[PDB]
Amino acid sequence: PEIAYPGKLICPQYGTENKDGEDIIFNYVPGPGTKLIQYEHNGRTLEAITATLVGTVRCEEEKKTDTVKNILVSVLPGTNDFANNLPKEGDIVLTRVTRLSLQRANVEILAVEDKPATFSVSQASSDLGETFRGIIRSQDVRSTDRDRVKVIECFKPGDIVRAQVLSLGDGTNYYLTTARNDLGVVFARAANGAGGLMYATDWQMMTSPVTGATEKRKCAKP
Amino acid sequence: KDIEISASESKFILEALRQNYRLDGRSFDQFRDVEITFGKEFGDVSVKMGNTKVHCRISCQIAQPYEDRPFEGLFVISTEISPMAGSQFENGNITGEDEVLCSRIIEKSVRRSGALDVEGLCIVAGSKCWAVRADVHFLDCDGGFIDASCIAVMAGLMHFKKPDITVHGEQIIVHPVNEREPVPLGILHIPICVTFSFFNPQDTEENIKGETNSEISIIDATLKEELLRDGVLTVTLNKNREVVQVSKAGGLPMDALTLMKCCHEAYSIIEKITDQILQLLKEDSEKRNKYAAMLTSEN
Amino acid sequence: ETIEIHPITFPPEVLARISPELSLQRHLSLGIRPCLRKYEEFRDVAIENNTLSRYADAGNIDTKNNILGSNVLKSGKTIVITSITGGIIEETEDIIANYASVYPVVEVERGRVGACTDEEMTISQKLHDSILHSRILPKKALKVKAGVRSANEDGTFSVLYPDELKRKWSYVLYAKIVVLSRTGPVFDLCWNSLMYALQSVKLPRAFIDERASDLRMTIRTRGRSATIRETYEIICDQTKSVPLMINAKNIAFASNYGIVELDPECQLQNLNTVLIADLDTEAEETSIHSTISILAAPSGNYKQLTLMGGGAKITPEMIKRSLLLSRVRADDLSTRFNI
Amino acid sequence: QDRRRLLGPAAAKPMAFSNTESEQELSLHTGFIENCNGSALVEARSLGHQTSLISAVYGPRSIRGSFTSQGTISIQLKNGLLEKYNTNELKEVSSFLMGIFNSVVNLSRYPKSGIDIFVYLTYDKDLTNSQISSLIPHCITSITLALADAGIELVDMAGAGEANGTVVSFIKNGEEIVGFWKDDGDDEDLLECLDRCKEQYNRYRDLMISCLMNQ
Amino acid sequence: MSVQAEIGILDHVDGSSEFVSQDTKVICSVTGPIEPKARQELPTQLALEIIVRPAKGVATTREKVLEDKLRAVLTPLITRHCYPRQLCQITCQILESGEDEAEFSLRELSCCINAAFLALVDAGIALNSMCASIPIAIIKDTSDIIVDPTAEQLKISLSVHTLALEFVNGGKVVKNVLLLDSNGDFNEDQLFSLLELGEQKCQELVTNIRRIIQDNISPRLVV
Amino acid sequence: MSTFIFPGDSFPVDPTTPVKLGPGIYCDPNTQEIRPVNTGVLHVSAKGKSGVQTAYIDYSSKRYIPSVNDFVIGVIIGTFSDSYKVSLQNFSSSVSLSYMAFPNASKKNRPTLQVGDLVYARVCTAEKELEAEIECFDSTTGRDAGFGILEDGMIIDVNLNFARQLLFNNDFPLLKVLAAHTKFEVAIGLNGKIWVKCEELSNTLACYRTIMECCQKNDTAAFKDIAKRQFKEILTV
RNA sequence: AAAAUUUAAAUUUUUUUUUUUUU
């Protein structure tokens, strides 16, 4: 099982080795790119791990610590795709600020990172209003002084924020947060594009070199 | 796109009617004064009643007639609102209601009424006729548009002339403009519409089962006046005392005996203004011909 | 306080999605384009003509097809296909009134469903305008010389054609532009793809009946009557055709241009005012604001020029440079596909 | 008329003219549209009839409507240059299209996400001296290749085969049917209508997987 | 210089101007900044939507491009960062043609820019510079060049031209070109000559204009 | 014969001066330069002001731009909880007003105003780019309950520069002749709003028609007889 | 003769051009 077309039938649910006289059972575990599909053939049923995508087979395992063997099946592309890497709960997503409310802040999803950096930008055109947009509520900006929140003192339109997914929310937008000392503002130009490039003075403040002008943004830890 | 007015301001005018006052300075049953001025082109006119300003345009060209009435020429009126005349309006909403409330009137005021002989657009039957066009532009609103566009179109028809024609089968000879004169058009009757504007000072029930008629009706609602009115009514007549259209499409309930008593007062109003058009058409054409006298003696 | 503020840098595919503008400014530092080109590196142009007209096969022209002369255009990452039909109305030196044009309809399949987009609605107008301002087409080229189908002996038909000269008739032509994978400005490729379709248009042989059955009819008035004229329906031949007559010495070609001004901050080592042409690549189309678009026919001719100056100044010399770059890019394409 | 377009003067008219087991064949190509994320190109030519058409993917696009658990498909059939199929004739096929892919696509992988499918019936020869029914199975193939190009979770290379005015769509190497379409034909020819469809399906899916795995 | 203008002639609208050159009467209207729609906003700059009504007929494609080139010119005139998440609807009315709309669009494009420039002054919005446009033609038969032709001269014109310039420092420095609408047949050599009068003439136009603005508005101003 | 200006003129003053910016001038965020960007007449603040001068252009407008510490008149249009929806000018953007920004500030006490009322309030906090905010009661009131909701009255719209002269100027002849007939109230709104209540609607119409006419004619010296005539026009009766 | 007793009301945007109905 190496290279896969969508529909390439790969392996059953279970397999068997004999490692030194004692019998060891395999547990083929479906992952992304997979689906167990039952198959009757000449009478008898059969479940099988199915390639549902384009690229490479990859079989892995990890047990949770904090004679059978679980084997995660994992299917990949191999030698540009983001529907592969749709945002799930808790992820770190780079976004651009769309509009500032007194209530809240609104951004659009652009780029999703990954675990052990590795990214996945969306390949979409925002000028259609195509992309997924999300919402940061103003009390969710940080937890330190979470009540008397001054929204303008952390964000302006069009700016880049390393933010964490809260949850799905509705279908229209997202529940999103920045409430950490490592999260928040990544980069913007001065006066929302009307001036040059600005650098985070602290983790807590931001200036600009040539100008001599600073602004308050909830910057990320660099 | 929403006009916002305080309810305090709402009671204010409603009080002023209850003491027989209105903010403009007219009487209740008094109409604005009308300024009519023509451009150099035929079928070109600027019409102005105080704050409301309009402009329209008449033209014509060659087309075939329909199968429907193969005898007669073609004619239609455009009344596309631009949000220039007020920020309420969409960019050319032909599907808004008030637009239709502006539309169907002028549709009935002109087209179904037939002030203009469409049969006098027949150049040759079924082959080539006229396509006469009426583009209405609004400039700035203080209401009375549907009365203004009533006038300014009918103003424009009495100033447009069409050029000279000669027929030989297909050899249809449109002549040069300046050798052979342009020829004006045939108006069967001159219609003038009147906006009526209605104000209950009371609740519903004292209009409904309060037998006492107590409802104030005025002419030519100004902009602030127009935003609180309760019924909408327009009648149209002529010089020969026939009633062209009436449209009360709902709104406030309303006594019949009022409406006849209303429509009689329309008559004396519209007649004087009508003749004022009639002299100015002459007098401008007199000024055209006196300047034509100031041209041939000059040249 | 003198501070080594360490910035945060990214993969380049991250950057362009974020900053169209600064990622451009990265390319300008090396002096390149984010379409990986250097300043004046221009896209290849590839066509096939006449494939989708029925007049592709000169040997066997098929039956139910209705297409006059066709053009395929691919250049860069945008495929555009040009199709020509024509219609006929019953018709009854170098000045504009001698000059007509066609009726095109563009569609850009840019993912959006819905009505006619405003980018498209400009296009078919803008072409038609300078086609008139090209003065390509005297209406003598629209004059149709019909034959009459002589009902000859034993039930056979031959169309008597007159040659070398009562009603007249006129071709009226049409176009359709389909746009696939829009990556930038489209108008130059809208222009140039038409031009090769224009040279492939045959005029099909039109004829009327010998004596059409469809004759004069009368209509009764309320006492009077008139006569409908006889309805001679023109018919184009299934077979014969003639080509199209062109003021060939006015066939232009298209080219756009962009001039930018540069930040000192944006450099990476491996005033300052740069001309770019062959514009593409959204980041470019966002951020270029003083621009130049030119029509030109290869002997130094110019159908039009289009300046929108919204960014930089314009020198007299970037003008001449673009003019120098005009007569190259056009003249090659005149000679490239030799149609 | 239509104030939004250039349609010429009205009294003109277009030009008029009067009279004076076989092989199907493909040429399948992907990755050529940069607006999309999934593209597919199809040439077809068979015995009097040559056909070319384009299938275009936009996804996953955001949904401004509301929450859904999973994905949603949208399919457009548009006339190309010459052949003009009827408007209501189009969307019936678009209805028939969506039913099959709703036994294909892992929508559950794609919550609140849209699928846009643009099909361009671009150019067709019919030089032969239910005319839409002869073009059904090639659509599904053209969609599947573009949907592989956007790389979306698809259960099977499902395909349809044709036997004389009859369209039957398969999976599992034909061992199940996912989409059924019938016009006039014979009566109880179904059993032969199993076969010739199946083998074209047995042909076509092999042609498809060659187009991708060899690239 | 048979041009003439009016400022502040509408009522419910922020900026209004009648521009009257030699034959064409055109009024422009400006409303802004006002509440933008959902599909129309920009997070940073100012959104602009522009409507031109012809004198004759309705809004079609012929109107559409004259709109859209006029979109391009105003965008650097406006200090666009000053009004984020906002909208200024601007609307132009063609009232008089003064030119064959079937054959030309030249003078109107010169006219409407010269119209809309002044209603913004009525509107008093943060702007950047000063501007002007003129129509220029070159005769087919005489082969000479007239600034501000007529429509019969357009009939014998070979090539029609509109120049839009950006004027600063007392409106004297050509800061930039805005629009050069080269249409008709032309070469290299005519073009630098074609600028070279309009280099002067548009400044000569604005030289009139600078006066006119203050004459109309300083009595509207208070002392 | 003034310090008249255009956007795109030469700015008069030297660059090395400590200068508080007034409105109408714009500093470049990109190239740090500063230019007059509006139409009209500059008025240079004269010297001696701590060595710091100030430029401002007289420009004319009707469309009011919300700016801070400014007294405006507003309309209750929605009850977005904790925080009112209020408008200041038709077709413009709505403004947000706290429910608590009120002279008896009490968070358990929710006040009483309803949709469609007229209130007097000052712009407290307003970025150019953010949802603007106002206050009736302010800290800059200094515990003053001087703003507030209005009663019925009557409100008239004028252009802004006129309304400045209503506020900023005692030489403005209007309040003289009006006090010379009857006694009444006046609220001044920098949003071009002028709210008046009299003892009488009769005089209020007399108050109405003058202010429409005078601001139209905009000729302050002529306003003696023009005002008094409308009284006779009311005293026509 | 004292003593005291009770409440709580809802916030921030998705769509396809106008004929044409019997003197």
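Throughout, chain C uses Swiss-Prot numbering, with the displayed residues spanning 8-99, 121-193, 206-310, 326-394 in order.
Including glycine, each Cβ sits where the backbone N, Cα and C put it.
Some features that Swiss-Prot has for this protein:
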- C:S162 to F: Interaction with RRP46 abolished; when associated with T-246 (MUTAGEN)
- C:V212 to A: Interaction with RRP46 abolished (MUTAGEN)
- C:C230 to Y: Interaction with RRP46 abolished; when associated with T-274 and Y-276 (MUTAGEN)
- C:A246 to T: Interaction with RRP46 abolished; when associated with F-162 (MUTAGEN)
- C:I274 to T: Interaction with RRP46 abolished; when associated with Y-230 and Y-276 (MUTAGEN)
- C:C276 to Y: Interaction with RRP46 abolished; when associated with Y-230 and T-274 (MUTAGEN)
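All features noted in Swiss-Prot, drawn onto the structure.
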{"residue": "C:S162", "record": "mutagenesis position", "contacts (Cβ under 8 Å, 6+ apart)": "C:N287, C:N290, C:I291, C:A292, C:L350, C:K358"}
{"residue": "C:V212", "record": "mutagenesis position", "contacts (Cβ under 8 Å, 6+ apart)": "C:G93, C:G94, C:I95, C:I96, C:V130, C:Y131, C:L170"}
{"residue": "C:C230", "record": "mutagenesis position", "contacts (Cβ under 8 Å, 6+ apart)": "C:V87, C:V134, C:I151, C:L155, C:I217, C:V219"}
{"residue": "C:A246", "record": "mutagenesis position", "contacts (Cβ under 8 Å, 6+ apart)": "C:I95, C:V172, C:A174, C:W209, C:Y211, C:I274, C:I275, C:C276, C:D277"}
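Of all Cβ atoms in the protein chains displayed, 23 besides its own lie within 10 Å of the Cβ of C:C276 (mutagenesis position).
Residues from the set of mutagenesis positions C:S162, C:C230, C:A246 situated with their C-beta under 8 Å of a chain D C-beta: C:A246.
Here the Cβ of C:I274 (mutagenesis position) has 20 other Cβ atoms within 10 Å, regardless of which shown protein chain they belong to.
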